Every structure is written in structure tokens, then in C-alpha cells.
Amino acid sequence: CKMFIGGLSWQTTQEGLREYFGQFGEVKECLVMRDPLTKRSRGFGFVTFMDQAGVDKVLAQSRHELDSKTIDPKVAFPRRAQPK
RNA sequence: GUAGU
């Protein structure tokens, strides 16, 4: 599982991602790659599902939209989470 | 308003 989420609004948050992505399955993780000085979302983030069956639905649907902006969700390039 | 560990 795990997906990159492009085309977001500058008003989108990772709680707002969970609010939209909870329609396809329970999310295991959500992120928005925002600037900490200007609070701009950069127009993108990430979401992980508790099962692949939520990833399957997000790929199978032809269009997505959050805060009146067309979003572009896709399979995430592999990475390793760091402990803290 | 589009690539993170």
C-alpha cells in the first residue's frame, strides 16, 4: 500500500486527506508536505491504507476532488520510515 | 496549486 497525493489545495490538511480518503478505507497514515513559514501545502501529500483494497479503489476511479481542486493520487515510490 | 522519512 501507500500513495502520493498531487493537485491539492493550499488550504488542504492531512486531516482533510483522511476526511476524503476514509470513503475508500481506514487510513494507516496521512501527510501534507507544507512549508512551516508560509503554511502553503505545496499542492501535495501522502496517504497509507490499513489494506491494499483502499489503494485499488483510488486507482480504479477516473477522477478525485478536494477543496474544489482536482487531485492526482497514485502509487508511492518506496521509502523507509525513521524512528524518534 | 503535484515526489515525503
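Throughout, chain A uses Swiss-Prot numbering, with the displayed residues spanning 20-103 in order.
Recorded method is solution NMR.
Here the Cβ of each residue, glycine as well, is placed from N, Cα and C on the backbone.
Quick look at what Swiss-Prot lists:
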- A:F63 to L: Abolishes RNA binding; when associated with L-65 and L-68 (MUTAGEN)
- A:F65 to L: Abolishes RNA binding; when associated with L-63 and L-68 (MUTAGEN)
- A:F68 to L: Abolishes RNA binding; when associated with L-63 and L-65 (MUTAGEN)
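With a cut-off of 8 Å between CB atoms and residues at least 6 apart in sequence, the same chain places A:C20, A:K21, A:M22, A:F40, A:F43, A:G44, A:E45, A:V46, A:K47, A:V74 near A:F68 (mutagenesis position), listed in sequence order. Counting only same-chain residues at least 6 apart in sequence, those with a Cβ under 8 Å from the Cβ of A:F65 (mutagenesis position) are A:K21, A:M22, A:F23, A:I24, A:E48, A:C49, A:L50, A:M52, A:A95. Taking the Cβ of A:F63 (mutagenesis position) as centre and 10 Å as the limit, one finds 18 other Cβ atoms among all the protein chains shown.
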